[PDB]
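For reference, the structure discussed in these notes is given below.
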Amino acid sequence: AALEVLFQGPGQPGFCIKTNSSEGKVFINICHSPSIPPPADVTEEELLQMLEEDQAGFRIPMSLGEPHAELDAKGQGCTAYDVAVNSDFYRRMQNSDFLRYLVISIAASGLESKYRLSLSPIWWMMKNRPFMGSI
């Protein structure tokens, strides 16, 4: 359901999701750029039907950035991934909890497939820092 887009960037930092793999803490940096294509423009109703017909039927263009190592708040090594979506789509995400969660699920599953990982469903949004890593 993630449609991967190779994008240089940087794009603009957005927010940062803390989860964990079978091997350590993982951070997903949700970023955005105009350069990334938006997904289909669809209404809430249309979207909910698609997810009924096909669980992964709403495809979202996003970059799936290469792993970058970082240190957590207790000085241990961990991985971060930068995932960028379209900037207008980003603004829609900010105004809808279910849409934003859907994107994060699709990103997490995208990274799982690409980097052969398993990620915890129990993630949390980091409240002070929009981005884990440098920029």
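Residue numbering: from 1, along the chain as shown.
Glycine too: its Cβ is placed from the backbone N, Cα and C atoms.
Annotated features in Swiss-Prot:
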type	residues	note
MUTAGEN	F15 to A (Swiss-Prot position 54)	Abolishes binding to histone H4
MUTAGEN	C16 to A (Swiss-Prot position 55)	No effect on binding to histone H4
MUTAGEN	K18 to A (Swiss-Prot position 57)	Abolishes binding to TELO2
MUTAGEN	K25 to A (Swiss-Prot position 64)	Abolishes binding to ECD, EFTUD2, RPB1, TELO2 and UBR5
MUTAGEN	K74 to A (Swiss-Prot position 113)	Reduces binding to TELO2
MUTAGEN	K127 to A (Swiss-Prot position 166)	Reduces binding to TELO2
MUTAGEN	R129 to A (Swiss-Prot position 168)	Abolishes binding to TELO2
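Classification of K127 (mutagenesis position) by DSSP places it in coil, neither helical nor stranded. Secondary structure from DSSP puts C16 (mutagenesis position) in a beta strand. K18 (mutagenesis position) has a Cβ environment of 20 other Cβ atoms inside 10 Å.
Between the mutagenesis positions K25, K74, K127, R129, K25 has the most other Cβ atoms inside 10 Å of its own Cβ, all protein chains included.
In terms of Cα distance, the mutagenesis positions that sit within 10 Å of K127 (mutagenesis position) are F15, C16, chosen from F15, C16, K25, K74. The number of other Cβ atoms within 10 Å of the Cβ belonging to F15 (mutagenesis position), over all protein chains shown, comes to 19.
In this structure, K25 (mutagenesis position) is part of a beta strand by DSSP. Distance from the CA of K25 (mutagenesis position) to the CA of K74 (mutagenesis position) is 11 Å. Around the Cβ of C16 (mutagenesis position), a 10 Å sphere holds 21 further Cβ atoms from the protein chains shown. The two recorded residues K25 (mutagenesis position) and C16 (mutagenesis position) have their Cα atoms spaced 13 Å from each other. Between the CA atoms of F15 (mutagenesis position) and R129 (mutagenesis position) there is a gap of 7 Å, rounded to the nearest whole number.
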